[PDB]
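Notes follow the structure.
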Amino acid sequence: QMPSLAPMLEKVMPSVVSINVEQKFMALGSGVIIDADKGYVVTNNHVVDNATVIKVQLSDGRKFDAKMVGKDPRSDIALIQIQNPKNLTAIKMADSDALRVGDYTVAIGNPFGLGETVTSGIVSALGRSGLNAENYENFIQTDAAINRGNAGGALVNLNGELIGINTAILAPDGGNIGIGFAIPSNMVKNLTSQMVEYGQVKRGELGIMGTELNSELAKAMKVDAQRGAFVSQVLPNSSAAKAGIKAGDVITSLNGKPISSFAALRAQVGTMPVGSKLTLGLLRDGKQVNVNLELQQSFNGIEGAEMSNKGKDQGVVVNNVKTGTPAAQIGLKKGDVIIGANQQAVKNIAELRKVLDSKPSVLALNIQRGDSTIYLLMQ
Amino acid sequence: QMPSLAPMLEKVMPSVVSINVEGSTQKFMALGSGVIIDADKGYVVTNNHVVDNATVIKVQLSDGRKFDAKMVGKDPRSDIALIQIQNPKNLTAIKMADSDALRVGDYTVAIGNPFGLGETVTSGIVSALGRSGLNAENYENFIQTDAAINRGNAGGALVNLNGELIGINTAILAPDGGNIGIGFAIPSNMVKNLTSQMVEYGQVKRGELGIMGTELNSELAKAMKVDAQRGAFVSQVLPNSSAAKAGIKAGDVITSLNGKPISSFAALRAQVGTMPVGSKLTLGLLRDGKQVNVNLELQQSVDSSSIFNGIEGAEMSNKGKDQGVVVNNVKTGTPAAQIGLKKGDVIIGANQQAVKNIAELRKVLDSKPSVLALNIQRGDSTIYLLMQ
Amino acid sequence: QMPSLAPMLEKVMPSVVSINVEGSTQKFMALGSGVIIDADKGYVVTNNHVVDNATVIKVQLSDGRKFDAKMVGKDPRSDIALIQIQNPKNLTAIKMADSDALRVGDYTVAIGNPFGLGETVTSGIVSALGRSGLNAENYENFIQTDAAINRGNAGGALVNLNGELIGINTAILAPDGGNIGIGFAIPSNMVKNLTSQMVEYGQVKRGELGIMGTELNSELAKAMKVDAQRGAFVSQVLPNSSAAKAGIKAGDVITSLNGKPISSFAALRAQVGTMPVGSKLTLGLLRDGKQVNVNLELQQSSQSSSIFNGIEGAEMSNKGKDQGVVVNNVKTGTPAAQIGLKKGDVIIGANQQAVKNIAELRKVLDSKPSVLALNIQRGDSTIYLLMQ
Amino acid sequence: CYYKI
Amino acid sequence: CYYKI
Amino acid sequence: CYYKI
Amino acid sequence: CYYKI
Amino acid sequence: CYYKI
């Protein structure tokens, strides 16, 4: 009585696909089914970017036509949707925060377009980053065989639960040398569930700057931990400024789960939707500090000018004007009052909008600045 | 207490041998691995691309004993050869399990000799099955494994966790010549069927059923409104073939053989490309959404390069009852038409001796004369042709 | 509930460190890995080529704690170094296992810092034992594995499933510099014997047995009518040697070491080429086809960067009875001819302070002034040499 | 393309 | 290495 | 295409 | 064809 | 060639 992965795999392999996408080029990659009914397939962005035609081939051979749903190249995640799905098999996703270095992994993909290829390995390490200092990267590293074409494929645990999406290998020659990286499933969950609900990735920010924490900085700042996030500075009017996070603080944990590095921490919340409440574990002056937070974004404010109504149907008064804005090109200044536009009088932000809803090629605004009555022009 | 593979390998590694070959073409020497099939007789299967053009062949066991081995059979369409150890004394044979029981996910142990380092055991799993396309003319129903395999593993055994032979490691895909986790092995059932043919007759009785076809993709099954999205699609059946005798219509899809599902046409072609003439087998079909089962039996099946090696584009054969070698058709600019062989020529003789058939022709060919002088005839004319 | 290596790794992962070193030759930087042997003293074993020409050695743990490490002992003949962590504060060392009980097919786990990525864990199996020939003069008895090993794993750990160190990852056979599934690591017993010498002496007590030999191949086996196809072939024994006192005659074939069979003579040279002087051992011989055992006891053999740490090419020791620091033999173009040194030179003084031995010699190397004045002699001639 | 058997 | 989050 | 070990 | 990492 | 121990 021998062991084998075949039972687990014959349940999972129908859920991993191969993708064909077409200075004209032809490309090949892999994808994994997220929703059985809607035909959603997750895949790497560098596979279906600049795609005119997207053909998906299932495990049985059935070809399908797919089109784009969402994309986020900062994390190299893209979601496509099979058109007219018939009898599709979704995969079961696991929480990658339960992963541990040494757990056995199985990678599924289409290396060199050969067809679905299954490869085995272990969790080589976790939390790896740095291969593109501006990309959101929190890779699972694995010694499982992964080559050109395995991108967008499935990295699953021994129960078949999806733990990550194979993305890139470290290889001086373009062929696997036992170092493959996969985006953890939890980032795929937060990213794809946004591409469905919003179409793109609603990016939130906390308003803190920081650098990594080395064993050399731990000495100078009387800090105990040797790896984390060092709060250099917090922007005012930011969630952290509001939450009372001061400079020189050190972020040790996130929601209980400790942090491995700033670059991992940056990539985690880079995938969280705006408004995602969370809790952080700080460390200032040798005191353990917990803090709750709320992401934010980076009347009818149009093109960088905040405006509301003035008087009883007396038009729309501009309230602020950011310099170097579309508003600055138009010349409008804070305190300016609109009476009408395009020979139509404006009483409130509704009548303004119904001319903006009419979408004209040029916009002539009948404002009054100070004592004078002038016109402004747009578009 | 630890789990391991050592107790299985200690019974299996004496079975795998390292091979050394000396040849000439620019003289060459090659190294690889081999697998003892029969213990008493000394049959050692290896890759044909390992032992071709070999003048001297010495086989070294796991313990370092050297032996001398003689070629017995070769089959390059599937890349399996067979050699026989001289004076076999105290060898170990390998049990061969049914490769058709393999599934994607099973664990594999690769044994070979990379770079002459010695017997190297590596670990992997069945990555995929039924793979073909490396050399689209070859009979390849390869097993795919991420077991580490580099230059020299060829002819080495691929075994399950019980040490039973499940495939002979053949080739890898490497854009840099070093293993990147992709190895290919010929299933043990194809080796079992091709080794058993070289034991009886020394070469292969390449049997033909008599159906033409091509792969069944997902687009063709939509056009043919057939359920299955993979199998063998019968484009046509040849007349006077045993397959045609059995009741096979064109447009039918083949789905199983001996009950075993079919991964692809090129796999099915490779599976039966090994079985000897007359092998009875069962087939599962799908014509008009109906299942059809039928049993069958092989029938028997010529270039100038099938008589010369190097002279293509001139299809020839015998003529009448010992009336010379007739030239049936010749293509322009082919290695025969460059010397003067035209279509219809009746090869009458060569070097002052009569040529009545492909047999009497080969009596002086193998006598290897320096310059050759055919006495063919272009109809009523009597002409001569020269070579070398 | 899934099988995993994580429960074992979380015990052993702290024991493996990464090693960052800066030096010069032309300044450079490089990195490998190390393993904590004594968590109390701060002993980290690594490869000697990781720490060759090293001015500053920094060790970074699993958790990111930076430390400082000074050299202890080096042995480039077997590429084992040993360093001690400055300020050992709350470490955990790895326990070791007996490599002589290793079997081909046992599962292995490699831990190292490939490409400075941090502590990476990779799984594989024992591919083969007793591997050598990759540098004939070095004492190599390597273990082979298909576990992923690349630049930075050097000096890293190779453990079994119980978490016990069985080998130190040393080098790979990669045609392109990237792991193709073939890695070599120095066995544990070899590292234990070498490190345990470096703790006492900071050097390796190189003992010899006094035999000449070559590899027993199958061809020579027939020549001498010897049944064993591999082992050590005794060519001659030296007079006054323990091997002679043990009664070993030329033409005897060694087959076992303390019971443990021999994979090759090259493995045997490395095995006892590491056992400290005086280590009593037994041997399995084979003369006239009759098995013979014999008990033995290694004796002394009596033989600059060992002392200089960077300026090599010339071996040097003490001279006579309190006669200074003699120079045995020098290689050309090395840093030894960069200063004005030949064979036979005897360093008697330095900076107006005499030098009776290497302990009196390094007693001024400690002073580290801006300028060095070596008061050497060549023949009856007394000269000085200046550096830095 | 096509292939025979 | 002074990114923003 | 492929290589032949 | 050799590499000492 | 020959070796020494």
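Shown for chain B, in order and in Swiss-Prot numbering: 37-61, 108-383, 388-474.
Per deposition record, X-ray crystallography, 3.6 Å.
Including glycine, each Cβ sits where the backbone N, Cα and C put it.
As given in Swiss-Prot:
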type	residues	note
ACT_SITE	B:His131	active site, charge relay system
ACT_SITE	B:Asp161	active site, charge relay system
DOMAIN	B:280-371	domain 'PDZ 1'
MUTAGEN	B:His131 to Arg	Loss of peptidase activity with no detectable changes in secondary structure
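Other Cβ atoms within 10 Å of the Cβ of B:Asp161 (active site, charge relay system), summed over all protein chains shown, number 27. Counting every protein chain shown, the number of other Cβ atoms lying within 10 Å of the Cβ of B:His131 (mutagenesis position) is 19. Shown for the domain 'PDZ 1' (B:280-371): DSSP residue counts in helix, strand and coil, namely 22 helix, 26 strand, 44 coil.
In the three-state DSSP classification, B:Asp161 (active site, charge relay system) falls within coil. In this structure the alpha carbons, written CA, of B:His131 (mutagenesis position) and B:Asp161 (active site, charge relay system) are 6 Å apart.
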